[PDB]
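Asks: So that we are looking at the same thing, I have put the structure below in structure tokens.
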Amino acid sequence: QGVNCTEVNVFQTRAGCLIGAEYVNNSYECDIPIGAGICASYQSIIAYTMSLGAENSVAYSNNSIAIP
Amino acid sequence: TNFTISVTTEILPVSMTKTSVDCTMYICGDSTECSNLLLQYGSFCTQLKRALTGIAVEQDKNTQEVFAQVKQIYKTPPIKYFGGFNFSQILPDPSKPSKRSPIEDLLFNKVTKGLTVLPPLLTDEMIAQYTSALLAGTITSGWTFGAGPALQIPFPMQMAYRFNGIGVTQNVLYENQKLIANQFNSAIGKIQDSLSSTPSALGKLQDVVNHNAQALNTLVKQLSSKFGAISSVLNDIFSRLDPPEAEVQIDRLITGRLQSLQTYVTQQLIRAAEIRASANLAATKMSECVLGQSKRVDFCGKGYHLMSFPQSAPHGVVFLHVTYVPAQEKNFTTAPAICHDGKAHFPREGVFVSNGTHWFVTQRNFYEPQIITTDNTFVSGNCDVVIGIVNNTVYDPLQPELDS
Amino acid sequence: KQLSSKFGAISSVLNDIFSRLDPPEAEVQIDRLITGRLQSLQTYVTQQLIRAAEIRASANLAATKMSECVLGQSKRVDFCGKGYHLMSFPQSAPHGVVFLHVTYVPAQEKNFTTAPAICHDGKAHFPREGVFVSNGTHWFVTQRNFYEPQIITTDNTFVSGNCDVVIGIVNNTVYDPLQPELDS
Ligand SMILES: *[C@@H]1O[C@H](CO)[C@@H](O[C@@H]2O[C@H](CO)[C@@H](O)[C@H](O)[C@H]2NC(C)=O)[C@H](O)[C@H]1NC(C)=O
Ligand SMILES: *[C@@H]1O[C@H](CO)[C@@H](O[C@@H]2O[C@H](CO)[C@@H](O)[C@H](O)[C@H]2NC(C)=O)[C@H](O)[C@H]1NC(C)=O
Ligand SMILES: *[C@@H]1O[C@H](CO)[C@@H](O[C@@H]2O[C@H](CO)[C@@H](O)[C@H](O)[C@H]2NC(C)=O)[C@H](O)[C@H]1NC(C)=O
Ligand SMILES: *[C@@H]1O[C@H](CO)[C@@H](O[C@@H]2O[C@H](CO)[C@@H](O)[C@H](O)[C@H]2NC(C)=O)[C@H](O)[C@H]1NC(C)=O
Ligand SMILES: *[C@@H]1O[C@H](CO)[C@@H](O[C@@H]2O[C@H](CO)[C@@H](O)[C@H](O)[C@H]2NC(C)=O)[C@H](O)[C@H]1NC(C)=O
Ligand SMILES: *[C@@H]1O[C@H](CO)[C@@H](O[C@@H]2O[C@H](CO)[C@@H](O)[C@H](O)[C@H]2NC(C)=O)[C@H](O)[C@H]1NC(C)=O
Ligand SMILES: *[C@@H]1O[C@H](CO)[C@@H](O)[C@H](O)[C@H]1NC(C)=O
Ligand SMILES: *[C@@H]1O[C@H](CO)[C@@H](O)[C@H](O)[C@H]1NC(C)=O
Ligand SMILES: *[C@@H]1O[C@H](CO)[C@@H](O)[C@H](O)[C@H]1NC(C)=O
Ligand SMILES: *[C@@H]1O[C@H](CO)[C@@H](O)[C@H](O)[C@H]1NC(C)=O
Ligand SMILES: *[C@@H]1O[C@H](CO)[C@@H](O)[C@H](O)[C@H]1NC(C)=O
């Protein structure tokens, strides 16, 4: 936490560098929170950006409705 | 006879900066004998660490709960047309590298040895994304996205729905849609100017940050206390006095430091409880009058509430409540009922009013005269039991159809 | 485990201190143990009061939910259940309460075309409680929570003003049930 490991699987974050977990570009559901928007999970252990949710862009129109 | 659109700001803190402290580092630091002597006191350090981790994860939990009220990230349509309404101030600016609206930029600019500050799990960028998604959901779906799947709806249709929910007919909307949009834009500009001109508008988060900084400064400065010893430093006492009294002096110093740390922990605990209560209030406001229409009076806005736009704030949340305020009242003569042909007529939803010589039915929030007929009134008994009735004829809508 | 601490003394048992140390300094050692355990008890009491305040707030919220959406109907959105709340069933729990919420969730949306009003005979017709929808050829009125198309009728619509001031209106006729009644 707040300690750089360059003067002591390395991924440097805002909180600090993570040792033992590899960074993955793909984002999934968070299981173990860490901080600074990056959290790790077990699938081996990997680190990835937190996923807010599925993207859904509703088609807004001036004269359209979706009645249930 | 008239109405105005007013916007108000309500600020509620949701979280503070997370703090992590090490007991053995804060009390003495790099002394091996102090570390050995601290092990016989029990599990005070473990209890303090557990309490700090618990309040930190509670802060993270309520910060996630107050913002991530939906699991779908909505995006604004590329066409920024909503029937003449303007929302450029609340919608994020694509030109900004942080994808933040100029309002959020103004709020961000207006806010300025063992202990350390842990960065929050929910930082600025996805909080801004969550606020943008909530704005898109409340501008394209109304309350339908907060109660299930998102349903597309025109903005004037949502305005008519909210007006009917608050008790206003849809006649006055389309007749003055341009006037309503102009009033809303003028109110938005005026409240933006007031927010930019008044430095005390965001005072709640300012005093929260000031209190946290003052508590940290007091905790730091309490280390320079003699606490009955010759000096606040421990190596001089260790290397100067004999160990039989040096042990007692170090014991007194470390127990004073432990008492100060316990006082700071208790203050942090009660401040976290207050912040949790404020975050619960903010979450109730979020659930009530953001993703839907709230029938409560003066709960999250003065006057007849219509909607609110949540805005991202540093260590807090700021709501832009838009309310309905009547204006330009006029004097009229009212009657409890109307006696016609020996029968009492009562309005279904209006009120019998008179301008001096003619009687009309009007809404309880706006003035709209109409002829008293059988569709908007019901008959229940005769017209002598009630006190204060007047005499007025009732026109039959269906009579001229068969009169010819 | 706090009873096993020594607080800078030589033993964790007061009997050993009394039977092994001279009383002029044994009194001071016993006083130090007493004040250390008093500080520990004060910390425990403060933690208990903080936890009791938090649990009291939680129980006040639970009693508010009990009063609001168990004994009656609450119009609050997502207060005690996601979506349109209907009712909830309280169940006993050890040192707690469990709510069995029942909610109304719409599904299976369908695309349709709407108009703000209907201009008939130079007058604007507005729905009293429904909303005008179109499937492509004809216009129908239905509630905002379900798809129940119906013929446009003056019973469920009110006329107020003309259609020359509204924006985006369409042209359609309005069925009057009195006309076939007087036709025969
Ligand atoms: C209700 O109030 C609004 C303003 O609060 C009035 O709108 C003004 O109308 C005059 C002339 O009609 C214009 O010169 C002003 O520029 C308008 N102001 C705004 C802010 O648009 C409106 O006329 C009032 N209506 C009634 C019936 O009194
Ligand atoms: C909505 O409001 C924004 C500003 O609040 C308007 O943007 C202004 O447009 C004028 C003329 O195009 C410029 O002179 C100003 O500099 C703009 N303001 C800013 C802050 O850039 C905008 O025109 C309004 N209308 C719409 C449809 O967006
Ligand atoms: C009260 O309101 C009624 C309704 O507008 C007024 O009746 C109209 O008055 C105007 C002139 O003032 C006439 O041209 C209309 O023919 C009247 N309508 C009907 C149906 O008769 C009435 O004058 C108002 N009274 C006062 C004292 O202001
Ligand atoms: C409204 O009309 C009723 C019925 O025409 C009036 O009641 C009569 O009032 C007169 C004197 O005002 C009495 O002599 C009758 O006996 C009353 N008849 C009944 C059936 O009560 C009533 O006075 C009228 N109200 C006003 C304000 O003029
Ligand atoms: C829109 O709905 C109307 C009414 O439900 C449909 O009109 C009917 O369509 C069926 C199917 O062929 C015919 O058998 C009926 O005779 C029609 N009724 C009338 C009064 O015309 C219409 O077809 C629907 N349009 C679409 C595109 O689905
Ligand atoms: C609905 O019908 C009315 C008349 O039945 C249309 O109004 C006419 O519009 C044309 C061209 O816009 C004008 O030349 C006429 O003078 C208008 N007549 C009247 C009496 O206003 C109206 O345009 C129609 N609307 C739609 C959307 O079709
Ligand atoms: C650690 O130091 C290296 C170089 O000394 C630097 O590139 C890196 O950004 C530092 N880590 C952090 C988190 O700043
Ligand atoms: C929707 O219709 C209105 C007028 O009815 C028009 O001003 C607006 O540009 C239209 N929007 C789109 C996206 O076509
Ligand atoms: C209505 O009349 C009362 C007294 O007759 C007066 O005090 C009041 O100001 C009037 N209301 C308006 C809007 O003028
Ligand atoms: C209103 O009160 C006054 C005095 O109390 C009384 O003379 C008058 O008749 C009352 N009017 C009505 C409509 O009750
Ligand atoms: C309605 O149409 C839009 C685009 O025309 C589409 O994205 C959407 O999926 C449609 N909704 C349904 C329920 O088919």
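Residues displayed in chain B correspond, in order, to Swiss-Prot positions 716-827, 856-1147.
For this deposited structure, the header notes the method as electron microscopy, 4.3 Å.
The backbone N, Cα and C atoms fix where each Cβ goes, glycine too.
Just lifted these from Swiss-Prot, have a look:
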{"type": "VARIANT", "residues": "B:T716 to I", "note": "In strain: Alpha/B.1.1.7"}
{"type": "VARIANT", "residues": "B:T859 to N", "note": "In strain: Lambda/C.37"}
{"type": "VARIANT", "residues": "B:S982 to A", "note": "In strain: Alpha/B.1.1.7"}
{"type": "VARIANT", "residues": "B:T1027 to I", "note": "In strain: Gamma/P.1"}
{"type": "VARIANT", "residues": "B:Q1071 to H", "note": "In strain: Kappa/B.1.617.1"}
{"type": "VARIANT", "residues": "B:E1092 to K", "note": "In strain: Theta/P.3"}
{"type": "VARIANT", "residues": "B:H1101 to Y", "note": "In strain: Theta/P.3"}
Asks: Can you tell me which of these variant positions sit near ligand 3, meaning the Cβ is under 6 Å from at least one of its atoms: B:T716, B:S982, B:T1027, B:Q1071, B:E1092, B:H1101?
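Replies: Result: B:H1101.
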Asks: I need the CA-to-CA distance for B:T1027 (variant position) versus B:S982 (variant position), whole Å please.
Replies: 60
Asks: In DSSP terms, helix, strand or coil for B:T859 (variant position)?
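Replies: Where B:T859 (variant position) sits, the three-state DSSP reduction gives strand.
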Asks: Highest Cβ count within 10 Å among the variant positions B:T716, B:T859, B:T1027, B:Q1071: which residue is it?
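Replies: Its Cβ has the most other Cβ atoms within 10 Å: B:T1027.
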Asks: Going by Cβ pairs closer than 8 Å, show me which of the variant positions B:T716, B:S982, B:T1027, B:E1092, B:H1101 neighbour chain A.
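Replies: Answer, by Cβ distance to chain A: none.
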Asks: Any idea what DSSP makes of B:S982 (variant position), helix, strand or coil?
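Replies: Its secondary structure by DSSP: helix.
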Asks: Quick check: of the variant positions listed here (B:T716, B:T859, B:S982), which one has the Cα closest to that of B:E1092 (variant position)?
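Replies: With Cα distances computed to B:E1092 (variant position), the winner among B:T716, B:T859, B:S982 is B:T716.
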Asks: Starting from B:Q1071 (variant position), work out which of the variant positions listed here (B:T716, B:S982, B:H1101) have their Cα within 10 Å, and give them in sequence order.
Replies: B:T716
Asks: How would DSSP class B:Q1071 (variant position) in three states?
Replies: coil
Asks: What count of other C-beta atoms do you get within 10 angstroms of the C-beta of B:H1101 (variant position), across all chains shown?
Replies: 10
